[PDB]
Amino acid sequence: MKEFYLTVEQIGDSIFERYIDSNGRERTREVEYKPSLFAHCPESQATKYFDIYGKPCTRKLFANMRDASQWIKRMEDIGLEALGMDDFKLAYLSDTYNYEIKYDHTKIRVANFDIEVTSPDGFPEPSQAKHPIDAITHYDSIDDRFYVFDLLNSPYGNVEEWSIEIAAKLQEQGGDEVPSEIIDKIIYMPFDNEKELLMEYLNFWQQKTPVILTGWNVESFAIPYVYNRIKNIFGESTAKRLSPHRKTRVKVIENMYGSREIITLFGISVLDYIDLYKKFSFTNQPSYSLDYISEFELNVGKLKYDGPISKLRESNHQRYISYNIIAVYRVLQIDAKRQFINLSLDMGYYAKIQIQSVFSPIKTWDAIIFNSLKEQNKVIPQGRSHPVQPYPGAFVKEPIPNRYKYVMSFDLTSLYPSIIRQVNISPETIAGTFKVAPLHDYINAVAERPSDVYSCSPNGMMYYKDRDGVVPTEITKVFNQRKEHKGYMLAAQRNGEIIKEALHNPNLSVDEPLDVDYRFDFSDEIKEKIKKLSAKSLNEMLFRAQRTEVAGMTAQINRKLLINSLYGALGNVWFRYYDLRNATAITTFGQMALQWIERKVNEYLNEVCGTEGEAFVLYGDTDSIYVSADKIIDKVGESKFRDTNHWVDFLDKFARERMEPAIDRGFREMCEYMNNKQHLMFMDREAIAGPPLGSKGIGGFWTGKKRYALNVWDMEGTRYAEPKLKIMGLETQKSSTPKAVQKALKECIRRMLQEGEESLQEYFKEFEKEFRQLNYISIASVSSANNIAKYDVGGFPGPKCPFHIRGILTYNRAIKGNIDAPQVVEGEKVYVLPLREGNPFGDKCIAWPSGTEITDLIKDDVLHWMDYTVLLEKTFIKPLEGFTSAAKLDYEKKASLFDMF
DNA sequence: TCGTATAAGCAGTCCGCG
DNA sequence: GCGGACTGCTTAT
Ligand SMILES: Nc1ncnc2c1ncn2[C@H]1C[C@H](O)[C@@H](COP(=O)(O)OP(=O)(O)OP(=O)(O)O)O1
Ligand SMILES: [Ca+2]
Ligand SMILES: [Ca+2]
Ligand SMILES: [Ca+2]
Ligand SMILES: [Ca+2]
Ligand SMILES: [Ca+2]
Ligand SMILES: [Ca+2]
Ligand SMILES: [Ca+2]
């Protein structure tokens, strides 16, 4: 096999590299890597190294890395550019792995771990580590085993061994239902004392040293706790055995308001799954507890136990260990689904970076562009200091708030990256500027042509047309990878719909799901077989189709994230290629393109309908337009259509055969006007929306910018078995809105779009009547809680105190003196409830940590004093009134003359 | 919330608005 | 009570 790195570190003048050798063996080497850096040199001198602008460079080879660093400093003191890759370990990887890396994941040791710590006096601070570690479950991907380290004897209780037999049993037999598929994979090691537990853990760690280290909150909790606990018990040198090169750093993470400490373990790549989830999942969650996320991702039941977690070990050690094991498995189950580790390895090896650098697109892109340029003996510029400066972004059209019955939307593919490619926007392709007319003049094609030589953006920038810049070249590669995976995702989605249809008529028979690749559109043969399957097989196939879709989603959406972040990096001061001229060139062209095509689509439709000045485009945001199709439907007449799918097909065909060609012509003209290198403004039909044929549904509505709902029949070539609500921006989509309220509002919107006003009034009346029965958690609002101390004046609300922060202050007073009560963590989320006048809490709201039941001593009081009226008016009625007035509908039946009978 | 970007919505405080 | 000025938070893109 081809060799690949696992981890790389710089330690003084040595590179420490763990890698897989040609035989598949894990090795470690120390290399006295001599880095090269570059300086500009005279034109006369003959060399093979040039900077990105074609200026000649001389290579300076340093006796060691510290010399290179010292040189960079002296170059700053002199006031001269020190060119080249200043992160020497990236240069080492580039030198050592000068080919496309092909990695074998089966050879990479992925460790998933979780620890337990009993604590009476509240949260066990990792930096203190004052309490014993009494359980560690460590899953190893190479052995495929859960190693369980169990403390039998503690100052907080002596306990009996965990029993694998009870662990396996159903909860109905008094067991813990540890999943039967892992029971055989558990290696249980009980211990008489904490020191031997920890010593053995370290010896184990040494034998099976993680390359990738993950888990849930491992970076913020488990790793620092284990490290500091071993430190406190044995000394630093022993704690540093967690690093394979015996080097660690206490790393301070700085944010806006305060800071925390993590431990950097050299020669390990820590990918904390919470952090992976937050970056790559594209969710915003009310809580980030593992139970909550597991429930959301996997539909698994919450881990059940009585009493505080501080008493679970001594009261039920059996359950204590089993839940520790299960918590580790849950992260693996989430990864089997979401596949973020796979993604991180793909991105990391592609860029030739430390795998943990996938969190940073700036680092990812710096390394991709460096390797790309190195290939041509080109030399990257030095990073520079820049002041943070605002710059303009996308255009968003102000919609007329209204119902909109028939809507067809159109969307530009991967817009910002396409702009970069079309215009040829790169640090080294800048050709100069041209005198800019107001944007409106370009949109209406009355402005003078910017250039007859260069490719232009309406911000005034001109770019070379002779060759592609390194940014277009490298963004195109990842764009093309994204395209492949999105193709797989949509095929899986279309395949899902095929299964949902067949599920309407399941066969009464025993059979097995078809062995198929859901990444490809089902053939005719597969379609026939599906029509003959049982519901049990169809459901398993639907589950599998949907897992394939999710896998594709991860792969495609995060490649899209990476390429859109390359645009965003052009507007970040820490990026090597930071240039506000390039960032603005991109955003300004985007603005032009959307308004240009709006004008075009309007002109085209006014023509085919034989009108003038009619607004067919009702809305647009950044890269997408929404076309009112009412007139198109009316031109054939609703009565001519057999069913919903009939007009959906007709619109599909109108969009494909008539509008897209007009849209294409309009963008090709704009490409010529701007003299761009390559036409890449590809705008395709996205959504087809409208009410069910023969219903009183309104189809869709907008309330304002970034706030709308559509009843969608077809999305990007996926014809739904059942219409799908596409709701953007409205309270149903906000994590701050109560769960039960999101669900109720969503159903109000469903009724509006699919059934009409009367149906809506039916549902509202019932919800209003019954809502006081809803679980308090389901009707709690959610908010992040920043700067709690700032607004805390002697335990009371300071000036301008935010409503949710007031809740927390109320809560804090209610749990005063109690170090066992859950504390609200700064920067984390809270549930928030209003409180009726004259409650014992002494204020108008209370807040407690999200994902949790509120502590038992105040629960009854909260439940008794909860202000249901305020709750209803704020989270439900106000948003609903917003929706309905926008749509010219009433949620309550207005009195009429018929009330006389 | 360490980790690419801007546009823009709504809740809530504070206080004006004769 | 509603709006603007502003903070806080959260979406859409
Ligand atoms: N997370 C982000 N970071 C930076 N820029 C973004 C981000 N999301 C969107 N944008 C900008 C760049 C995008 O090209 C543009 C429109 O985005 P969006 O409608 O999500 O899809 P897209 O056109 O980028 O890809 P596609 O439509 O192919 O899925 O807005
Ligand atoms: Ca736990
Ligand atoms: Ca699209
Ligand atoms: Ca798009
Ligand atoms: Ca059938
Ligand atoms: Ca879009
Ligand atoms: Ca097309
Ligand atoms: Ca009480």
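Every residue, even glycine, has its Cβ placed from backbone N, Cα and C.
What Swiss-Prot lists as Mg(2+) 4 binding site is A:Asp411, A:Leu412, A:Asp623. A:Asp411 (Mg(2+) 4 binding site) falls within a strand segment according to DSSP. Taking all protein chains in view, 18 other C-beta atoms sit within 10 angstroms of the C-beta of A:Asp411 (Mg(2+) 4 binding site).
Taken from Swiss-Prot, the feature Mg(2+) 3 binding site covers A:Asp411, A:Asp623, and the record attributes it to experimental evidence. Cβ environment of A:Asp623 (Mg(2+) 4 binding site): A:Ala394, A:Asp411, A:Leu412, A:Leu415, A:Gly590, A:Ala593, A:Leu594 lie under 8 Å away, each six or more residues apart in the same chain.
Taken residue by residue with DSSP, A:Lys560 (substrate binding site) is part of a helix. Neighbour density for A:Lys560 (substrate binding site): within 10 A of its CB lie 18 other CB atoms from the protein chains shown. What Swiss-Prot records for A:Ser414, A:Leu415, A:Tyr416, A:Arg482, A:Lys560 is substrate binding site, and it gives a large-scale study or a structure entry as the kind of evidence.
All chains included, 24 other C-beta atoms sit within 10 angstroms of the C-beta of A:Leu415 (mutagenesis position). The annotation that Swiss-Prot gives for the mutagenesis experiment A:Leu415 to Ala or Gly reads: Decreases base selectivity by several hundred fold.
A:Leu415 to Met appears in Swiss-Prot as a published mutagenesis result, with the remark: No effect on base selectivity.
All chains included, 16 other C-beta atoms sit within 10 angstroms of the C-beta of A:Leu561 (mutagenesis position). Experimental mutagenesis at this site is recorded by Swiss-Prot as A:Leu561 to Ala, annotated: No effect on the ability to recognize damaged DNA. Increase in probability of nucleotide incorporation.
DSSP assigns A:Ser565 (mutagenesis position) to a helix in the three-state reduction. Of all the Cβ atoms in the protein chains shown, 19 others lie within 10 Å of the Cβ of A:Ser565 (mutagenesis position). Experimental mutagenesis at this site is recorded by Swiss-Prot as A:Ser565 to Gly, annotated: Increased incorporation efficiency of correct dNMPs; when associated with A-567.
Under 8 Å, Cβ to Cβ, and six or more positions away along its own chain, A:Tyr567 (mutagenesis position) finds A:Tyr416, A:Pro417, A:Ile420, A:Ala583, A:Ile586. Among the mutagenesis results in Swiss-Prot, A:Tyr567 to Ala has the note: Inserts both dCMP and dAMP opposite 8-oxoG rapidly and with equal efficiency. 100-fold increase of dAMP and dGMP when situated opposite guanidinohydantoin. Increased incorporation efficiency of correct dNMPs; when associated with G-565. The residue drawn here is the original one.
The Cβ neighbour count for A:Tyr416 (substrate binding site), using a 10 Å radius and every protein chain shown, is 25. Taking A:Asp411, A:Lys560, A:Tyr567, A:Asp623 as the candidate recorded positions, the subset whose CB lies under 6 angstroms from any atom of ligand 3 consists of A:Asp411. Annotation for A:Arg482 (substrate binding site): same-chain Cβ neighbours under 8 Å, separated by at least 6 residues, are A:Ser414, A:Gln556, A:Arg559, A:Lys560, A:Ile563. With a CB cut-off of under 6 A applied against ligand 4, the recorded positions A:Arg482, A:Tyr567, A:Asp623 are reduced to A:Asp623.
In the three-state DSSP classification, A:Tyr416 (substrate binding site) falls within a helix. Among the recorded positions listed (A:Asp411, A:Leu415, A:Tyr416, A:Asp623), A:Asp411, A:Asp623 have a CB atom closer than 6 Å to some atom of ligand 6, in sequence order. In this view, A:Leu412 (Mg(2+) 4 binding site) is surrounded by 24 other Cβ atoms within 10 Å of its Cβ, with every protein chain counted.
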